[PDB]
Amino acid sequence: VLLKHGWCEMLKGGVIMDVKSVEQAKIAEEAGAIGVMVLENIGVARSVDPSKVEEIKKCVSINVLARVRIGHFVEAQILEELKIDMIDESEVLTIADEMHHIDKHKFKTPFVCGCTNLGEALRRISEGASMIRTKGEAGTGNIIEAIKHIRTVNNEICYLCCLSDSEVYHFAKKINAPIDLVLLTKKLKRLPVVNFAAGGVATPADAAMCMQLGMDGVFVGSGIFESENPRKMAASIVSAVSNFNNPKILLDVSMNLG
Amino acid sequence: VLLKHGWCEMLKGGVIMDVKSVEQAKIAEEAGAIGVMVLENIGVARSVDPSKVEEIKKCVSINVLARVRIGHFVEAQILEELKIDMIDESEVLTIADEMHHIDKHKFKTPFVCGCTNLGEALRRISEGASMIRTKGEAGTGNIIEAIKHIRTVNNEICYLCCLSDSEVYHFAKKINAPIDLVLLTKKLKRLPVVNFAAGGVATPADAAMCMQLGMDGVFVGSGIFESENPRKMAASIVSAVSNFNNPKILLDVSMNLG
Amino acid sequence: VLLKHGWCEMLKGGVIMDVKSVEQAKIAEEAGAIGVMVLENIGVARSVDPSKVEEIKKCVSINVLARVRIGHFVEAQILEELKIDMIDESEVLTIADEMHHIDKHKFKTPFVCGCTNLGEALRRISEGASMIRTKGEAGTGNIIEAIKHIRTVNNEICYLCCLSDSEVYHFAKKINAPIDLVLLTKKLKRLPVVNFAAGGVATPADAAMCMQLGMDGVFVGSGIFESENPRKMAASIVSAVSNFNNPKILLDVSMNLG
Amino acid sequence: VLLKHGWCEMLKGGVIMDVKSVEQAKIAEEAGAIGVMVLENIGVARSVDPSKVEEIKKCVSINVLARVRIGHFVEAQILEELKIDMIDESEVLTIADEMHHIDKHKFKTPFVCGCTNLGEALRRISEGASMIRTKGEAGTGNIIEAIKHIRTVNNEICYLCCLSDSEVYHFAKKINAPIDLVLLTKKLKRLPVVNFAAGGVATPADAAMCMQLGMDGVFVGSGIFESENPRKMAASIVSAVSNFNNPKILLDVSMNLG
Amino acid sequence: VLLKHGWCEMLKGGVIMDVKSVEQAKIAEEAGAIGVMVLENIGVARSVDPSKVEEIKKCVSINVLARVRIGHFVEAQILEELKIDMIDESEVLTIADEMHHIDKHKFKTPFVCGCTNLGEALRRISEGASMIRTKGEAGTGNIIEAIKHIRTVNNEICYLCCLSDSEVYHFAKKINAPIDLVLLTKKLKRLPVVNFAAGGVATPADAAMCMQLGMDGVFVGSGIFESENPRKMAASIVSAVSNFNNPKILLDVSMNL
Amino acid sequence: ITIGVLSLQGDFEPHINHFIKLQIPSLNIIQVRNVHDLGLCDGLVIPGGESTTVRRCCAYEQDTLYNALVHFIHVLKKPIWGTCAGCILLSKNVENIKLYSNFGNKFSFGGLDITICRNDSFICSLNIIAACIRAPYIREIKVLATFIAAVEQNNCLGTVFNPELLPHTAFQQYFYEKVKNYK
């Protein structure tokens, strides 16, 4: 798992655009993204056809991700055989196993899983997730939930760092997280694994807000390509993440974005 | 912050028209407004594109305001880089942070924030708001809420002024306001910062009623321009606020309004 | 206020019909009405444009009334500057101040206010109303509410007259009315001010029923003019009120009314 | 009624001890009380036998008061024939008429009545009460209720003085008080009639606390005589009220009170 | 108020025993207490008679405290005229004003007030309290509440110091405390005023547990004098607070008790 | 001894408050929004609010107020003071108006033979021979004060700064002395 962490730490400070085809994937590569989440070009949402994921993987030199329903371990086995770069056990797709989550220790391919609090994020890291993202609220464009979750996780980690040795055991029970990771979060003062922001990021300001709140990167939906200029709006989101602390640049990208 | 307060105090007795373009902004400048609030020219409501705000700012010699979602501290950083005249952390736009409000102490640009009672108004002045306005009920044209809130704030301030030194400490807790401001309101006998009226003001009578209830000015929505004569109705509401105590003039401007 | 009372007492036994234009007002004058209530010739209902009220006032020699939202003490000042004959603090229009009622002592123009019980009627007379009317139920044509309120007020006034001086104090508290007026109602055995009937009066029988229950007149809506014969139907309701005790005449006017 | 108020205003700053016999009444006279409320020397509590009140009245040169059940207007007629100095429509005694209150206008003898808020003190003054006292909580010795009521009445009167002229009419309605008195309270800035504190005053500190909160005097129960030294404890509470603003004297009289 | 804080700053690490008479006050003085809280020597509980407080004040060379009902600002005026050392606006006594608290800025005599959370402690310090104590559960001997309150206040202060500048404003609103003090607590990382533990401390172990949780001292009820040896039990709780970090001493004073 | 403040814009309240603070019983201050008030006072101070608002609100009923003020200054020659926007209205020529308004040279009341450019905040020590909240800059042209700071020509006084925003009320008394001298 350490090598998966080493790969993920190389993933910091980037933008992952959820593309739907080769042309969108090529736009997101030239726009400077680090990876592309292959999507279904379209009442049960299932993992995209692996023939689509293979076509994109061979047309872009950047990481390629894919989505598998929560708990559907045989979709993961298919993608793991496809030599994909990172699988995404996603709640956007219909839930296959409402009770369980893929045993991500059995795969060589790193997994990324959602999270809404520190307890949930620590549980998924125990199961084997090599990266986390904030569930937010997909498809709405409202950054209300993403920011709410970013603060909640950030507050809990720091409140933890301010606690005492005998009080950690009760906290772990309260958030319902493994004690070993709870101590690791305290020692590191942050989430043990790379943490990205997902859900609602639609504007260069939204991307920079998330990074100014600590997150290591941004997951960007399909709003980039259902807009007037996809290349420029995509390019704007990337520059915001790279220069999230520079108000002069953030203004520059935000101007004439329509 | 003293210079921000002094600038705002020079802002008393005026009308701020929520314009949507350059022709509307020009109408509101000829009509005699003191400032124009740049709006989105027609879901999630986000801060208007800074290229539009920059367009109006160079076509009118009066103040220009802009709207940023509640808590979105990176839209504000974009606007402050634009050298705007005053930012409005508004609830008409979708809420970015339902739990927090921008830390308005870090910006050189004065902020205006809503308020429905004295406790809420005093909290936002603590955070750094240089002006307040009664939330009312935007988009309805009903002055019921604006008048209800104006009375509520006015009653609380005066009831405070009639209290005693040992009773102030409980009142601050009751309204949940910082004690320092609660005493400052008691000493001044009015809100420590400029106070405007917003939401429902659609007629010269509505504007003058708010001014006759104490407020220092009026925020008038887009109804002025969705009417038969926008220039005449605009100049009417301007004259009503300037001559709110003159029934002869109020009648004159109310006649043949449409 | 005595001069206002004296003028209003001259308004007894008449019909006030709510006209919408000058032709309707001319029909009302020829039909024998004592006054015409100027209406909006059609979200939020506001006081009519004072230019409309001025045009009617100059084309009819009978009293002219107008409606102002409950609590909107600045529409009243506009109308008082217009030299109108009586203002109507109306619940048909949207409520400007849900909590207060215009301070009718500050105006030289007599006011008429709604009422549903003796306590409410006595409170409005305390505020300064020179006439009362039973709210009834506007726009429905059903005289159920008007008759229900007429009986309720009549029963309370007489029940009051049949009490002792020690019990009057609790009664005033129960209905929540000033004690001074409560004693005045007892002494006079009727409401201290002129009382009209409003809401549902649509037929000569309806008008005469209200006058047979002890009112001083009727407020007639716009149903008179949304009918085959506006002049005949109007003169019918006028004759019904003038001859409410004469079944022969009531039959005559009721035949071919539609 | 003015003469009754004139006599009462001469009663300001005094202590009224609820005595039970002639020896207790003699103690309270030498202790410096201004009046003694004759009590029943003990499950229905009735007005004390007038022969007891007659004997005390002849053995003391200070005012003599007596208690009549709430609404019992024939006990009052008995006492008025006795030439008593004040009558107390008491809630300590069983309620003869829970619906009504004696019509105190028909009596030449001034009445004192309880109160827990401004809206209830103003009603009793309308009925004809010449003095008021705060109900408190009789028989418990806890000053919690007396202080709570003193603040409530004091806050409402000042909040009134801080109100506008059109808002007074609604305030009178919500507290349910006659409008004439409400305006009189506003003009005077205090209760129109003498106001005393009753219920819980058992220590020189309790008496002075009530006077430091505005009240014009103190009603002290029978605890003064169920104590080691009745004369000393009595003279202590008398000196506390006379010197309620002198901490040196308050300490002096509080020492060795057992 | 700075002078009051300086005097309280000398009260750290001490034990205040709630005595009822002069012999008890003499025991608590020889036992090493820093102050004695004068009590009523026994259904409304009022402030003790000032002649009793004045008697003890002249028979002990250590601080003397006294109790005034919550809100009774004329009992305090009596005690302040008595030149007492420190007044306690206490909830054990009946509440004179359920709605307000004495305006402690008007007095020269430092006050102490109870507290169950950081918001309540910061409000009382705003009104002018020069010391705080955890309400606990008086009269029961159970340290459950005192320890619960000590942790609650300690957790909130540290969670505060771990927060950010823009989040402090919402926290102040949530706990309902003045923003100025909330920032002061963050800057100092502890309560701005001396903090003692009260309610349930009955054993040398109980006293040392409270001091090991970060308090500056202990308020100890009357349980010491309703016990076989009051002088020995008293000196035990004093040594526990003085040596709260030495298990050898805590064992030694706990034996044969 | 009656001076008025043109209360059709903002900043009139600070001007009134600091005039009253001088604590002279003979001195009385009233708001000025109509011709009746203009004729009531023996002087007038234009608060430093907006310049567009003042001119539009001074053009009600065919320049009824504007004509009253213009005739007031240019005939009665009574003391008048203008701060911030007041100087803009008291200057004969003002430029940097991109919009081609038909007002031309009648937009400004006139009285001071100076050219002003309205088009940001700081504090300057007054080296008289001051909180400048967007103080206009004088381009072309006795100078009462400089740091140019204050210009007094005939009965007209002009200050690009805002004295009423500072505790000291020296300038408020200075205009009162000017009004008394004219009286």
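Since chain B takes its numbers from Swiss-Prot, the residues it shows come out as 9-50, 59-274.
For all residues, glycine too, the Cβ spot is worked out from N, Cα and C.
Per Swiss-Prot, the features are:
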- B:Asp26, B:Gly155, B:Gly216, B:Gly237, B:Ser238: D-ribose 5-phosphate binding site (BINDING)
- B:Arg167: D-glyceraldehyde 3-phosphate binding site (BINDING)
- B:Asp26 to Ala: No activity (MUTAGEN)
- B:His88 to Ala: No activity. No complexes formed (MUTAGEN)
- B:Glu91 to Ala: No activity. No complexes formed (MUTAGEN)
- B:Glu107 to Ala: No effect (MUTAGEN)
- B:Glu136 to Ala: No effect on dodecamer assembly. No activity; when associated with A-139 and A-140 (MUTAGEN)
- B:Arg139 to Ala: No activity; when associated with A-136 and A-140 (MUTAGEN)
- B:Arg140 to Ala: No activity; when associated with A-136 and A-139 (MUTAGEN)
- B:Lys151 to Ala: No activity. The mutant forms hexamers instead of dodecamers (MUTAGEN)
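Features as recorded by Swiss-Prot, highlighted on the structure.
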residue: B:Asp26; record: mutagenesis position; contacts (Cβ under 8 Å, 6+ apart): B:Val44, B:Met45, B:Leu47, B:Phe235, B:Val236, B:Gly237, B:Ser238
residue: B:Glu91; record: mutagenesis position; contacts (Cβ under 8 Å, 6+ apart): B:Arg62, B:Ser63, B:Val84, B:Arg85, B:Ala112
residue: B:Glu107; record: mutagenesis position; contacts (Cβ under 8 Å, 6+ apart): B:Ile86, B:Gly130, B:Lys151
residue: B:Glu136; record: mutagenesis position; contacts (Cβ under 8 Å, 6+ apart): B:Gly130
residue: B:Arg139; record: mutagenesis position; contacts (Cβ under 8 Å, 6+ apart): B:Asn192, B:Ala193, B:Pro194
residue: B:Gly155; record: D-ribose 5-phosphate binding site; contacts (Cβ under 8 Å, 6+ apart): B:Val108, B:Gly237
residue: B:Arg167; record: D-glyceraldehyde 3-phosphate binding site; contacts (Cβ under 8 Å, 6+ apart): B:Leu229
residue: B:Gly216; record: D-ribose 5-phosphate binding site; contacts (Cβ under 8 Å, 6+ apart): B:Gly152, B:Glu153, B:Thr156, B:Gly157, B:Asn158, B:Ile159, B:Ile160, B:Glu161, B:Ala162, B:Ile163, B:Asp222
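Proximity to chain E, defined as a CB-CB distance below 8 A, holds for B:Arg139 out of the recorded positions B:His88, B:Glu107, B:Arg139, B:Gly237. Across the structure, B:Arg140 (mutagenesis position) and B:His88 (mutagenesis position) are spaced 15 Å apart at their Cα atoms. Checking the binding-site residues B:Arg167, B:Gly237, B:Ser238 against chain C with a Cβ-Cβ cut-off under 8 Å leaves B:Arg167, in sequence order. Within 10 Å of its Cβ, the residue among the recorded positions B:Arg140, B:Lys151, B:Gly237, B:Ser238 with the fewest other Cβ atoms is B:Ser238. Those recorded positions from the list B:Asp26, B:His88, B:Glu91, B:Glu136, B:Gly216, B:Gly237 that have a Cβ under 8 Å from chain A Cβ atoms: B:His88, B:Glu91. Under DSSP, B:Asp26 (mutagenesis position) is assigned to a strand (E or B) in the three-state scheme. Around B:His88 (mutagenesis position), the same-chain residues six or more apart in sequence whose CB sits under 8 Å from its CB are B:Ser63, B:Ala112, B:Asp113, B:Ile118, listed in sequence order.
The D-ribose 5-phosphate site is defined by B:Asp26, B:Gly155, B:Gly216, B:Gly237, B:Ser238, and by the 8 Å test on Cβ atoms against their centroid, the other residues of the chain that qualify are B:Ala154, B:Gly157, B:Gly215, B:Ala218, B:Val236, B:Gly239. In the three-state DSSP classification, B:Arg140 (mutagenesis position) falls within a helix. In the three-state DSSP assignment, the secondary structure recorded for B:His88 (mutagenesis position) is coil.
DSSP classifies B:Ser238 (D-ribose 5-phosphate binding site) as helix under the three-state reduction. Take B:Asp26, B:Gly155, B:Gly216, B:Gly237, B:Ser238, the residues named in the record as contacts for D-ribose 5-phosphate: the widest Cα to Cα gap among them comes to 13 Å.
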